[PDB]
Amino acid sequence: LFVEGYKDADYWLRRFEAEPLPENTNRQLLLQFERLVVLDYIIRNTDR
Amino acid sequence: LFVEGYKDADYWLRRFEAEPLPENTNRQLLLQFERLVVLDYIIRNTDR
Amino acid sequence: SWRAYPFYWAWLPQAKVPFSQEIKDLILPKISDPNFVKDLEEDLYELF
Ligand SMILES: Nc1ncnc2c1ncn2[C@@H]1O[C@H](COP(=O)(O)OP(=O)(O)O)[C@@H](O)[C@H]1O
């Protein structure tokens, strides 16, 4: 299924390095990042 | 009033650099830190 | 080689932050339950 208005992870990642996120947003982003880790690690993704 | 079990902010601050803090705890440190900023800015501390 | 197919997100600063509670609470009950893993193997076999 197609999902709208996303961008390359590093596009934002770089933009956050410049002007950081309000801590609440950033806590959120980190919650998601951990889900990605678990997912990529279980299926031992070779290409992330 | 004397307060117990504290350490120089920079002592902890540099340890946190070596070991990052769990994001929930870190969100807490940040709320405290904002309060410091507010206090020090209003009284315009000369010596922080 | 361990080098050969890295997870690129591991170089990110966010990868240094310890895992949350939210995530241990979501995952640990599941993947530590020998029944849940066997369902997952089963369901993957069914797809593959
Ligand atoms: N489910 C999706 N929703 C929105 N955009 C997507 C989705 N899947 C892929 N894209 C976008 O389309 C491009 C090509 O997708 P994909 O084929 O998955 O990557 P690659 O080009 O590396 O094979 C990607 O750069 C991505 O931004």
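Note that chain A carries Swiss-Prot numbering, so the residues on display, from first to last, are 262-309.
Just so you know, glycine gets a Cβ as well, placed from its N, Cα and C.
Among the sequence features in Swiss-Prot, the mutagenesis site A:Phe263 to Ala is noted as follows: Abolishes enzyme activity; when associated with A-345. Cβ neighbours within 10 Å of A:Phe263 (mutagenesis position), excluding its own Cβ and spanning all shown chains: 4.
What Swiss-Prot notes for the published mutagenesis of A:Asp269 to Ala is this: Reduces enzyme activity by half. In this chain, no residue six or more apart from A:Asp269 (mutagenesis position) has a CB-CB distance below 8 Å.
Mapped onto three states, the DSSP output places A:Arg275 (mutagenesis position) in helix. Summarising the environment of A:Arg275 (mutagenesis position), the number of other Cβ atoms within 10 Å of its Cβ, over all protein chains shown, is 10. In Swiss-Prot, the entry for mutagenesis A:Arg275 to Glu states: Reduces enzyme activity, probably due to impaired membrane-association; when associated with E-129 and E-276. The structure shown retains the original residue.
Among the mutagenesis experiments that Swiss-Prot reports, A:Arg275 to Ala is described with the note: Reduces enzyme activity.
Experimental mutagenesis at this site is recorded by Swiss-Prot as A:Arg276 to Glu, annotated: Reduces enzyme activity, probably due to impaired membrane-association; when associated with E-129 and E-275. Sequence-distant contacts of A:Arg276 (mutagenesis position), defined by Cβ-Cβ distance under 8 angstroms and a gap of at least six in the same chain, do not exist.
For A:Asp308 to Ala, Swiss-Prot lists a mutagenesis experiment annotated as follows: Abolishes enzyme activity. Residue density at A:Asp308 (mutagenesis position): 8 other Cβ atoms are found within 10 A of its Cβ, drawing on all protein chains shown.
Between the alpha carbons (Cα) of A:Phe263 (mutagenesis position) and A:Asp308 (mutagenesis position) lies a span of roughly 21 Å. Ligand 1 lies under 6 Å from the Cβ of the following mutagenesis positions, listed in sequence order from A:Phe263, A:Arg275, A:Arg276, A:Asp308: A:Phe263.
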